[PDB]
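*Asks:* Sending over a structure as structure tokens; questions will come in a sec.
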Amino acid sequence: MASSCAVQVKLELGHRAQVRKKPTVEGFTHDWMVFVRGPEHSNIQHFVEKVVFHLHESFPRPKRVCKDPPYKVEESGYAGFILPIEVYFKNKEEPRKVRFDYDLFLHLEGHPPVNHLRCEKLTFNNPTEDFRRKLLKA
Amino acid sequence: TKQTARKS
């Protein structure tokens, strides 16, 4: 091969979290929402097969799979935790997926709600032609 | 700033 290529795509992870003015009967003090998206509302579904949110073990059904945009989870709870997020690619070759450990932190009563954004850049060195055309459609 | 407890 004479030529080679590196394709770069941008992801945006983030979450919002707001103190409820009255906790639920379970003691859930917060409503929060975590998401994975592209910037400028770009269509990352062109190359994203699914997004898996691994919630803390205390949750029921902690494996939350989003096969279509929006890639997000909305929940109520009482404490922050590390949230591993797996972004699976429409790619038979490697890399098959990528992983981010997302800090889902919550703020105290009386303070502003959490609004956090994490920008991540992915680089794919010499993808297959089929995966490359998907990456470039995004 | 200050944050809640964590699942721990």
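How was it done? The header gives X-ray crystallography, 2.2 Å.
Cβ atoms are placed via backbone N, Cα and C, with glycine included.
These came from Swiss-Prot, pasted as-is:
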DOMAIN    A:1-138  domain 'YEATS'
MUTAGEN   A:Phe28 to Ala  Decreased binding to crotonylated histone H3. Decreased binding to acetylated histone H3
MUTAGEN   A:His56 to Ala  Decreased binding to crotonylated histone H3. Decreased binding to acetylated histone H3
MUTAGEN   A:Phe59 to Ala  Strongly decreased binding to crotonylated histone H3. Decreased binding to acetylated histone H3
MUTAGEN   A:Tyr78 to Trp  Does not affect ability to discriminate between acetylated and crotonylated histone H3
MUTAGEN   A:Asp103 to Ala  Decreased binding to acetylated histone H3
*Asks:* Sequence order is fine: just name those mutagenesis positions in A:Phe28, A:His56, A:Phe59, A:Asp103 with a Cα within 10 angstroms of A:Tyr78 (mutagenesis position).
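*Replies:* Qualifying among A:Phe28, A:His56, A:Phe59, A:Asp103: A:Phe28.
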*Asks:* Restricting to the same chain and to sequence separations of six or more, state which residues have a Cβ under 8 Å from that of A:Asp103 (mutagenesis position).
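*Replies:* Once residues fewer than 6 apart are set aside, A:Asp103 (mutagenesis position) is near A:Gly80, A:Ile82, A:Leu83.
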*Asks:* Taking only the Cα atoms, work out how far A:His56 (mutagenesis position) lies from A:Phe28 (mutagenesis position), in Å, as a whole number.
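*Replies:* Cα to Cα, A:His56 (mutagenesis position) and A:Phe28 (mutagenesis position) are separated by 14 Å.
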*Asks:* DSSP says what for the domain 'YEATS' (A:1-138): how many helix, strand, coil residues?
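*Replies:* Once the DSSP states are binned, the domain 'YEATS' (A:1-138) shows 15 helix, 71 strand, 52 coil.
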*Asks:* Could you round the CA separation between A:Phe28 (mutagenesis position) and A:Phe59 (mutagenesis position) to a whole angstrom and send it over?
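*Replies:* A Cα-Cα distance of 12 Å.
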